[PDB]
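Since the structure comes first, as structure tokens, the remarks are kept for the end.
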Amino acid sequence: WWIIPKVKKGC
Amino acid sequence: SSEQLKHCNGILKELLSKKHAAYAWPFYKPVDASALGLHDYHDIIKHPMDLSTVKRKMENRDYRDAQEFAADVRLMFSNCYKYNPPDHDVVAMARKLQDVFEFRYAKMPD
């Protein structure tokens, strides 16, 4: 998933 | 021939496998521009592509040769490189998944 869309992944 | 399309299907299955899921997941489905707040996506990307669309085309016997399959997969990466600045995580993920694709596609049976 995205913490910030496109910018930083969370998973 | 059909042998080259089997090689393409093998690559597709690999790209969708758990082995590469950590960097392949952004490409599993079409970019949901509205959900991600990317309201300029479809003005910049005129030919969206993703792995679910490639898989649908493969299952429907849409691809007639390996070059057509490769063009779609590479279009998916190209869209990512066009829309996203290179310092964003999605670009690092695309580059790694394209590494997987290009190194195996190059082993096409002759």
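Numbering starts at 1 and runs along the chain as displayed.
If you're wondering, the header gives X-ray crystallography, 1.5 Å.
For all residues, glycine too, the Cβ spot is worked out from N, Cα and C.
The annotation that Swiss-Prot gives for the mutagenesis experiment B:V31 to A (Swiss-Prot position 376) reads: Abolished binding to histone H4 acetylated at 'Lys-12' (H4K12ac). Following the DSSP three-state reduction, the secondary structure of B:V31 (mutagenesis position) is coil.
In Swiss-Prot, the entry for mutagenesis B:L36 to A (Swiss-Prot position 381) states: Reduced binding to histone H4 acetylated at 'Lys-12' (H4K12ac). The structure shown retains the original residue. B:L36 (mutagenesis position) falls within a helix when secondary structure is assigned with DSSP. Listed in sequence order, the same-chain residues six or more apart from B:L36 (mutagenesis position) with CB atoms under 8 A from its CB number zero; the list is none.
Experimental mutagenesis is annotated in Swiss-Prot for B:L38 to A (Swiss-Prot position 383), with the remark: Reduced binding to histone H4 acetylated at 'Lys-12' (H4K12ac). Non-local neighbourhood of B:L38 (mutagenesis position): B:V31, B:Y83, each in the same chain, at least six residues away, with C-beta under 8 Å from its C-beta.
The local packing around B:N84 (mutagenesis position), expressed as other Cβ atoms within 10 Å of its Cβ over all shown chains, amounts to 21. Under the three-state DSSP scheme, B:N84 (mutagenesis position) falls in the coil class. Swiss-Prot documents B:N84 to A (Swiss-Prot position 429) as a published mutagenesis change and attaches the note Abolished binding to histone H4 acetylated at 'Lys-12' (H4K12ac).
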Intermolecular Cβ proximity, mutagenesis positions B:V31, B:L36, B:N84 versus chain A, under 8 Å: B:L36, B:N84
C-beta crowding around B:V31 (mutagenesis position), within 10 angstroms: 23
